[PDB]
Amino acid sequence: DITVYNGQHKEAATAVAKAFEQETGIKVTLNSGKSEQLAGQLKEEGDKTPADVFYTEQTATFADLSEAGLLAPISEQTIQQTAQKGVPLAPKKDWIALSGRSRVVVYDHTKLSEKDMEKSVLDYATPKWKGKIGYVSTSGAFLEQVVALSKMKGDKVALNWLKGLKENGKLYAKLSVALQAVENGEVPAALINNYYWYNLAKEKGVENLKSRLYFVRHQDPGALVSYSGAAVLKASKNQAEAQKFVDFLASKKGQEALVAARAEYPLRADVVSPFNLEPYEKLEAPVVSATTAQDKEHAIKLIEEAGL
Ligand SMILES: [Fe+3]
Ligand SMILES: [Fe+3]
Ligand SMILES: [Fe+3]
Ligand SMILES: [Fe+3]
């Protein structure tokens, strides 16, 4: 039996855990919380951690554990199972990217078509979208987007975009609220994450939705994907079962379990999502270095400078 510190969505972790125990007979105990909290706990606990695996929504959280010497090597053959072009790789081969979530533009297709959409996410922060583009400055993926813009285009472009949103955008408190505002006709478009639309479409039926998605693609900053993943703790005294769980997460069956529970893009090529997601490779996501705490702090300051 193993203990998994879980930063991923609980329903998703519960589903992959249940599929693991059904396939192997090895029981999984989840200890859930926020990834950066669990990461900090794993560093404090050090060689006395009870954690066998760290399962996360954000592979950026692994960098600090890796450089603190806290993560175990995993099999190169497992890592290759999800190593599509564009997928982040652990340089020390001590964690694995498993699935992703994408930034996207949702839009009311009864008011707009793909003709009205922009080539770059940068262009939505312009006077043509005055009063007409929703955004959610508070979510974690919004912060990652700012970090991505700074790294790919510099602080001046990132700040200009934030200022553009302040002036031209409509602020919503949560992503679900932005999505509903497009559906209900309050605003013709919003910047959101993919799974919100795919979840709504699964429950209500796409035929009953006014909104559709537009992916910028072309390695645009707006094509940003955030990656979920897993690591084995070096301090684990049950390496065989821990490695077995991570191998399972990268297997056809483990990926199937994940993609049914949550509308993340699988990173195995031979797995198809029931949420009707396009293949990861078609997103054409940019390659971006992992977010550090310092990147966050810098981005937070940009958001404040822009007036939010
Ligand atoms: Fe969120
Ligand atoms: Fe959230
Ligand atoms: Fe989210
Ligand atoms: Fe959310």
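Here chain A follows Swiss-Prot, giving residues 24-331 in order.
Heads up, the Cβ atoms here are built off N, Cα and C, so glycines get one too.
Per Swiss-Prot, Fe cation binding site is recorded for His32, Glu80, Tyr218, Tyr219. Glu80 (Fe cation binding site): 23 other CB atoms within 10 A of its CB, across all protein chains.
Among the natural variants in Swiss-Prot is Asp24 to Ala, noted as: In strain: PAK12085 and SB33. All chains included, 11 other C-beta atoms sit within 10 angstroms of the C-beta of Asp24 (variant position).
Quoting Swiss-Prot on the natural variant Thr37 to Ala: In strain: TN106. Taking Cβ-Cβ distances under 8 Å and a sequence separation of 6 or more, the neighbours of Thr37 (variant position) in its chain are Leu53, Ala284.
Annotation note: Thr37 (variant position) sits in a helical segment as assigned by DSSP. Quoted from Swiss-Prot for the published natural variant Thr37 to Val: In strain: PAK12085 and SB33.
What Swiss-Prot says about the natural variant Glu59 to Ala is this: In strain: TN106. Counting only same-chain residues at least 6 apart in sequence, those with a Cβ under 8 Å from the Cβ of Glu59 (variant position) are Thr84. Look at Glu59 (variant position): DSSP puts it in a helix.
Sequence-distant neighbours of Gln103 (variant position) (same chain, six or more apart, CB under 8 Å from its CB) are absent. Listed in Swiss-Prot as a natural variant, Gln103 to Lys is described as follows: In strain: TN106.
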I'd like the Cβ neighbour count for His32 (Fe cation binding site), meaning other Cβ atoms within 10 Å of its Cβ, all protein chains included. 17
Cβ neighbour count (within 10 Å, all chains shown) around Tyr218 (Fe cation binding site): 19
Taking only same-chain residues 6+ apart in sequence, whose CB is under 8 Å from that of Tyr219 (Fe cation binding site), what do you get? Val129, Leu198, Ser199, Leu202
Sorry to bug you, but what's the C-alpha spacing from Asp24 (variant position) to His32 (Fe cation binding site), rounded to the closest Å? 21
When you average the Cβ positions of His32, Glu80, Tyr218, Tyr219 for the Fe cation site, which other residues in that chain have a Cβ within 8 Å of that mean position? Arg124, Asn216, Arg285, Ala286, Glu287
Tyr218 (Fe cation binding site) to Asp24 (variant position): how many Å between their Cα atoms? 32
Indicate whether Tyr218 (Fe cation binding site) is helix, strand or coil by DSSP. helix
